[PDB]
Amino acid sequence: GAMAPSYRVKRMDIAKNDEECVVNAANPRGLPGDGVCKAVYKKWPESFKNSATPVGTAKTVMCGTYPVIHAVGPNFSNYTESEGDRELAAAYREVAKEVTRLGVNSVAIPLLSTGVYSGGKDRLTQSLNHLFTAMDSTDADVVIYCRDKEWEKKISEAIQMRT
Ligand SMILES: [Cl-]
Ligand SMILES: [Cl-]
Ligand SMILES: [Cl-]
């Protein structure tokens, strides 16, 4: 575990993370995809061997000794708000299980279902709060990656509020 487990947020490409493992915002079929998923595919393409896994689940594949945790959030274009919310909470709980199993001291994580899976809605708070529900009981240092300046400010504020 980390000496004093923390939450941080960085505005940069998760493919250049400084953590012991990464969470991919994966699709269920293990395809290269776009956004985070495409950056992860370019950096760790070996990790997409048998990475296909259902919505609401996480599947880890090694790239050398570096773990890639393929987390499949729901596409809110396809799910109702109610059912999408259940599956988004589930994917984060499976991430917490994998991070614990691997014994890592840090993890890089994107906000699942906030990009092309958002169904055109702002899901910062929804996705962030499910991340906390899952990861609060783990002792890994969590580093949340985003791309938007206003999102970085809002995520930083949400972290500080709890402290
Ligand atoms: Cl960057
Ligand atoms: Cl997404
Ligand atoms: Cl973002």
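We number each residue from 1, going along the chain as drawn.
The header says X-ray crystallography, 1.7 Å.
Each residue, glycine too, has its Cβ placed from N, Cα and C.
Experimental mutagenesis is annotated in Swiss-Prot for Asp13 to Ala (Swiss-Prot position 1343), with the remark: Partial loss of ADP-ribose 1'' phosphate phosphatase activity. Counting every protein chain shown, the number of other Cβ atoms lying within 10 Å of the Cβ of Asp13 (mutagenesis position) is 14. In the three-state DSSP assignment, the secondary structure recorded for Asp13 (mutagenesis position) is coil.
The number of other CB atoms found within 10 A of the CB of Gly35 (ADP-D-ribose binding site), across every protein chain shown, is 15. In the three-state DSSP classification, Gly35 (ADP-D-ribose binding site) falls within coil. The feature ADP-D-ribose binding site is assigned by Swiss-Prot to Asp13, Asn27, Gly35, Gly115, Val116, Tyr117.
The Cβ of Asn27 (mutagenesis position) lies under 8 Å from the Cβ of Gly33, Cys37, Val72, each of these being in the same chain and 6 or more residues away along the sequence. Here the residue is the original one, while Swiss-Prot reports the published mutagenesis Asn27 to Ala (Swiss-Prot position 1357) with the comment Partial loss of mono-ADP-ribosylhydrolase activity; complete loss of ADP-ribose 1'' phosphate phosphatase activity.
In the three-state DSSP reading, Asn27 (mutagenesis position) counts as coil. According to Swiss-Prot, the experimentally introduced change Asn27 to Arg or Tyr (Swiss-Prot position 1357) is described as follows: Almost complete loss of mono-ADP-ribosylhydrolase activity.
One entry in Swiss-Prot concerns the mutagenesis experiment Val36 to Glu or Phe (Swiss-Prot position 1366). Its note says: Almost complete loss of mono-ADP-ribosylhydrolase activity. A 10 Å cutoff on Cβ-Cβ distances gives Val36 (mutagenesis position) a total of 24 other Cβ atoms nearby, all chains included.
What Swiss-Prot says about the mutagenesis result for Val36 to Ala (Swiss-Prot position 1366) is this: Partial loss of mono-ADP-ribosylhydrolase activity.
Experimental mutagenesis at this site is recorded by Swiss-Prot as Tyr117 to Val or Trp (Swiss-Prot position 1447), annotated: Almost complete loss of mono-ADP-ribosylhydrolase activity. DSSP assigns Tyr117 (mutagenesis position) to coil, not to a helix or a strand.
There are 23 other Cβ atoms within 10 Å of the Cβ belonging to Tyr117 (mutagenesis position). Here Swiss-Prot notes a mutagenesis experiment, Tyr117 to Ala (Swiss-Prot position 1447), with the remark: Partial loss of mono-ADP-ribosylhydrolase activity; complete loss of ADP-ribose 1'' phosphate phosphatase activity.
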Item to check | All-chain count of other Cβ atoms within 10 Å of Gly115 (ADP-D-ribose binding site) | outcome: 16
Checklist outcome for this item: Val116 (ADP-D-ribose binding site), Cβ-centred 10 Å count of other Cβ atoms over all protein chains shown, is 16
